[PDB]
Amino acid sequence: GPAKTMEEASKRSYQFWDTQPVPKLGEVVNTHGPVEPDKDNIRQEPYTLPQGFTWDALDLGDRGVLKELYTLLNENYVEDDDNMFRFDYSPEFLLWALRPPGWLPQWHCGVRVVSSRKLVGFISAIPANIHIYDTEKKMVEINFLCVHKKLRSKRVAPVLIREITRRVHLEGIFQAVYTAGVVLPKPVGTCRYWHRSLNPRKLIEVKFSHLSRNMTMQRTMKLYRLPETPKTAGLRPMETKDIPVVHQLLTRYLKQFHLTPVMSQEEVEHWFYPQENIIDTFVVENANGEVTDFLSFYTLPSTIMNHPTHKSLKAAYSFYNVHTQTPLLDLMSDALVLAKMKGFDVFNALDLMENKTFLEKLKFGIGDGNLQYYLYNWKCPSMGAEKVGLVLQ
Amino acid sequence: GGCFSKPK
Ligand SMILES: CC(C)(COP(=O)(O)OP(=O)(O)OC[C@H]1O[C@@H](n2cnc3c(N)ncnc32)[C@H](O)[C@@H]1OP(=O)(O)O)[C@@H](O)C(=O)NCCC(=O)NCCS
Ligand SMILES: *C(=O)CCCCCCCCCCCCC
Ligand SMILES: [Cl-]
């Protein structure tokens, strides 16, 4: 069973994670470097799966295979604390997240039932250059670890982790970054989700949020009402011509944080060029024609389980927001208006980077879920949320 | 992977 708190986790004994090159939960880290040296010979054979299951690298270019992955995640991926909502990553979103520049087919690591061919497990890696304190490292980002509900608590997650580690090691990469809602050895940083109601009536109806102690429904709606149009001058969707300046603005802005991505210009195009129902980016082009700011949020809806009338929650997630002339609070205020305009029910954001300067003023409510950040085979001091400058899908 | 949060 998984722990949600550093104090409840420190009671626990980590059978799998004790074997891994990550620091112990209790120990304090005053060093900067790999937990273990790079390996110069790597196991050539895939790790043994339980009887009746086989490895299968998923070609997400095949529409049918992509649909299989959608279904596995739609039915077996992350749920809330109370089993009321589940992530509903779209097929198109999964392509965006899993085929960035440098993606590899063998890093789309799935598990299939031998007889039926049913997809029952998945884990993924994508390449990413990561700046951690004073070191820049080629790493991978691990994401979408999923074991079918009927396969849980059978030690299948550790063989998925070890197999993707083997396949990443084969490409000469020995560090990784990943997040989780549970506590594991050992978080480099702990971030908290905050939520901004956009359609507060639907949220309360489906029990995503709740009426505050002494507030009517009519009052909750007036509180969360937003303008129909953003206020910032020159705000417009990102275009192809904005790719270099967006890359420039992002690269300089991220320097103030201690855990950041380092994106090429092609990676900036992939992660920020707007795709409807996936990623939205708006730039601020001023009176001189100069792009000075940009905001971005990605689309991640959720399934509402066991509700006869409301089936889906449309959530927007704060991505990367860079300000150099427009105040961050004005920038994020326009993000809320834009999200409201696009039919989103809620706008989610973490307390990382400078987000705490605007969360309360813009009527975000603190969430019940922490997002722990972890590094694999890298030792470094932990950092506060405001020093985390990395957002994953 | 991620974490599904909802307001406390
Ligand atoms: C997360 C999931 C793959 C874990 O699989 P499981 O069958 O419940 O647990 P298993 O029996 O396979 O193995 C348990 C081991 O995996 C660890 N583990 C559990 N969740 C983990 C996670 N998100 N990330 C890394 N390791 C995890 C456990 O700590 C344990 O290791 P330990 O001995 O050191 O304590 C599975 O519960 C699942 O698919 N949940 C829905 C999607 C999801 O939450 N993905 C991870 C998002 S962070
Ligand atoms: C979300 O799905 C992340 C789940 C994290 C699983 C642990 C991954 C550990 C790193 C494995 C890759 C190692 C590369 C050297
Ligand atoms: Cl693919």
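Going by Swiss-Prot, the residues shown for chain A are 104-496, listed in order.
Note: Cβ is positioned from N, Cα and C throughout, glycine not excepted.
Copied over from Swiss-Prot:
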BINDING   A:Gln118, A:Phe119, A:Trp120, A:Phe247, A:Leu248, A:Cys249, A:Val250, A:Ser256, A:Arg258, A:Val259, A:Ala260  tetradecanoyl-CoA binding site
MUTAGEN   A:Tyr180 to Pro  Abolished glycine- and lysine-myristoyltransferase activities
MUTAGEN   A:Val181 to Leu  Reduced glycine N-myristoyltransferase activity
MUTAGEN   A:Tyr192 to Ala  Reduced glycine N-myristoyltransferase activity
MUTAGEN   A:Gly492 to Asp or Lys  Reduced activity
Sparsest-packed of the listed recorded positions (A:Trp120, A:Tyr180, A:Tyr192) - C-beta count within 10 angstroms: A:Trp120
Residues satisfying Cβ distance under 8 Å from A:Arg258 (tetradecanoyl-CoA binding site), sequence separation of at least 6: A:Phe119
Site extent for tetradecanoyl-CoA (largest Cα pair distance over A:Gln118, A:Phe119, A:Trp120, A:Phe247, A:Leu248, A:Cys249, A:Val250, A:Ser256, A:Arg258, A:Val259, A:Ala260, Å): 22
Euclidean distance between Cα atoms of A:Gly492 (mutagenesis position) and A:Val250 (tetradecanoyl-CoA binding site), Å: 29
Interface-proximal recorded positions, chain B, C-beta separation under 8 A, candidates A:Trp120, A:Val181, A:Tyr192, A:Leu248, A:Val250: A:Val181, A:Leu248
Whole-number Å value for how far A:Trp120 (tetradecanoyl-CoA binding site) lies from A:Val181 (mutagenesis position) (Cα to Cα): 21
A:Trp120, A:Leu248, A:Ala260, A:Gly492 filtered to the recorded positions whose C-alpha is within 10 Å of A:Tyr180 (mutagenesis position): A:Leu248
Among A:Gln118, A:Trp120, A:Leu248, A:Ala260, which are recorded as binding-site residues, the nearest neighbour of A:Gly492 (mutagenesis position) by Cα: A:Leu248
Contacting recorded positions, sequence order - A:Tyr180, A:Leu248, A:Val250, A:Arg258, A:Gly492 vs ligand 2, Cβ under 6 Å: A:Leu248
Neighbour count (Cβ, 10 Å) for A:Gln118 (tetradecanoyl-CoA binding site): 9
Sequence-ordered recorded positions from A:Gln118, A:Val181, A:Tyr192, A:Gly492 with Cβ under 6 Å of an atom of ligand 1: A:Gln118, A:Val181
